[PDB]
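First comes the structure, then the notes that go with it.
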Amino acid sequence: XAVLX
Amino acid sequence: XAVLX
Amino acid sequence: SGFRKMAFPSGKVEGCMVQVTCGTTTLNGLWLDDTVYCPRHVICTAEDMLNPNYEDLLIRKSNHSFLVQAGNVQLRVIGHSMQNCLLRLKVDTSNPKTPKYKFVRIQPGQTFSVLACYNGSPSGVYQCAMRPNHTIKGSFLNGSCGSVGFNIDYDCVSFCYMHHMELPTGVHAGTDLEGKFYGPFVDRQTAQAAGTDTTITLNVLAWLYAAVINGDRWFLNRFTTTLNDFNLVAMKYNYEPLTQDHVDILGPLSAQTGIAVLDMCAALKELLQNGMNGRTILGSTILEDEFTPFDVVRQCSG
Amino acid sequence: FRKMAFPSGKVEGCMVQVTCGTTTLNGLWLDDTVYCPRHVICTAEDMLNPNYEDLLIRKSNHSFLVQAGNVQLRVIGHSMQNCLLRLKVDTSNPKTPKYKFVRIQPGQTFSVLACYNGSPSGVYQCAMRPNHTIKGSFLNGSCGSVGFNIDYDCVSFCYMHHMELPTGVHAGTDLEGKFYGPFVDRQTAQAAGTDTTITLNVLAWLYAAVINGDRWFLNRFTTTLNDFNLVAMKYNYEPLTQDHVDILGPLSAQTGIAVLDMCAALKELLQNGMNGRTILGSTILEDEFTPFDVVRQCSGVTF
């Protein structure tokens, strides 16, 4: 759901 | 009415 | 004087941006004196991203596992360590463009300038506010990470933000320069979500004062309100509760325009309840909340 | 989709403070020349209608104090070029970036580094309005502040601030001292012509929206250039030309959406509003992002 940049 | 900066 | 959402000049920060690589992952790093700071996830691989054990991942690296480049020149890493969600890499050469700086953890509602970077190179600069729910409504593409948020007071750069990720809702999250996340987030690709967000009431009022010092008074009225009654309405519109400290912070601007804080609240109250009827304030059609009272008195004429 | 300005480090390295008598403002130091507004040779009551030519004669190199940081830059020459002064100094600026001077056209944008006493205070994005003014943010002592674009590694200087007009908008020159618009540097009665919305940029913004994945406003139809102008001109939009259509080519190609198809979509947006819906998180149609800015922001262009 969260994306590491 | 123009004002010089 | 006019009114723009301006960022601080970015030059002092540009001269600290470097590129940092580990394995096949590359992102941005901040080089001050003999230290480079970057998001610790630079050490992960594709399969580490879901449940990384940074501690376990790092012990398996050496100093030569990190490639830091300033432009096309390689900077040798002679030391490394993890501080919360950041990596502190010691390099054998010092950054002469290092400005006077300090690391500060800002408060929600506070504003700052971001220098979006890719591969250690500056792309653009924009100003934004730390949302009440700790997220940032920024503009980051992949490989942005490592980019930083900051404020400049005279010749001293106050670094307050470093980017780490995007949340499912399209907003962004990160840490201060000590590595502590702003908000209840962790640096791993797991289902995460920002908490409820509110409009920063203190900033909207600062902005309405900006419109007034700037010659616009159409939205004012003859009413007044109590702090309690103002909050009973503002909360209905998802606005941050206004405290007595907030009213004091507005003291300077209040005395400069001759409008009592509570009377300005009365005006805001009316705007919330009746919309703007097609009119605009400082050119805007909605109530703007990314200008702190400080930003207002700085950009506007005393 | 934030309104991003270009990283300003390169221009910050060219800003100096220029003082003539009691008048202090900002100067642009490139190689061994410092450019600043000519009105710096004017005093308090000498701005209603100054005779610059005769006012300069009474000046000598020693009349100008140029400071960079805390060091004084020695002026060994001075000449006037239209509305600017070109001061020759004995030191070539060590921070001179590769650069050029270009005259911007209506609708195009650039970044402004607002300065005071030679020290940069803020940077923001601006658009040269169709009426030849810019909606900027400047206080007293900001003049000589500069606007620019960066194309690759080359700094393109396109604006230098001189005045604020009665409507709260601003006017200035290119780096040749020529004014944008019909304005003159004298505190006479001058007014900006009425403005219009930069149609080209709005279309560009809609493309950015689509590129981002925000495409609900799109429709199944198209329109003629003429039919679009008839509608757009009610909402006070600048007439769209074929040249504009062609400038939008790269974006149209990136999204596969013909310009006249987006115009059909824009048309419907003007006659029916947004229904409380939002485009790129905005409730209004942005007109200060050019097809280039759009390409720049969505492509992660660096410098």
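Numbers in chain D come straight from Swiss-Prot, and the residues shown are 3243-3545, in order.
Placement of Cβ uses the backbone N, Cα and C atoms for every residue, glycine included.
Counting Cβ atoms from all protein chains shown, D:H3281 (active site, for 3CL-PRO activity) has 26 others lying within 10 Å of its own Cβ. The active site, for 3CL-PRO activity feature in Swiss-Prot is assigned to D:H3281 (among others).
The active site, for 3CL-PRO activity annotation in Swiss-Prot covers D:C3385 (among others). Remark: D:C3385 (active site, for 3CL-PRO activity) has D:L3267, D:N3268, D:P3279, D:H3281, D:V3282, D:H3403, D:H3404, D:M3405 as non-local neighbours, by Cβ distance under 8 Å and separation of at least 6 in sequence.
One natural variant named in Swiss-Prot is D:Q3429 to P, and its note says In strain: Isolate BJ02. Sequence-distant neighbours of D:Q3429 (variant position): residues of the same chain at least 6 apart with a C-beta under 8 Å from its C-beta are D:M3289, D:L3290.
Natural variation at this site is recorded by Swiss-Prot as D:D3488 to E, annotated: In strain: Isolate BJ04. Reduced to three states, the DSSP call for D:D3488 (variant position) is helix. Spatially close to D:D3488 (variant position) yet at least six residues away along the chain is no residue at all, judged by Cβ distances under 8 angstroms.
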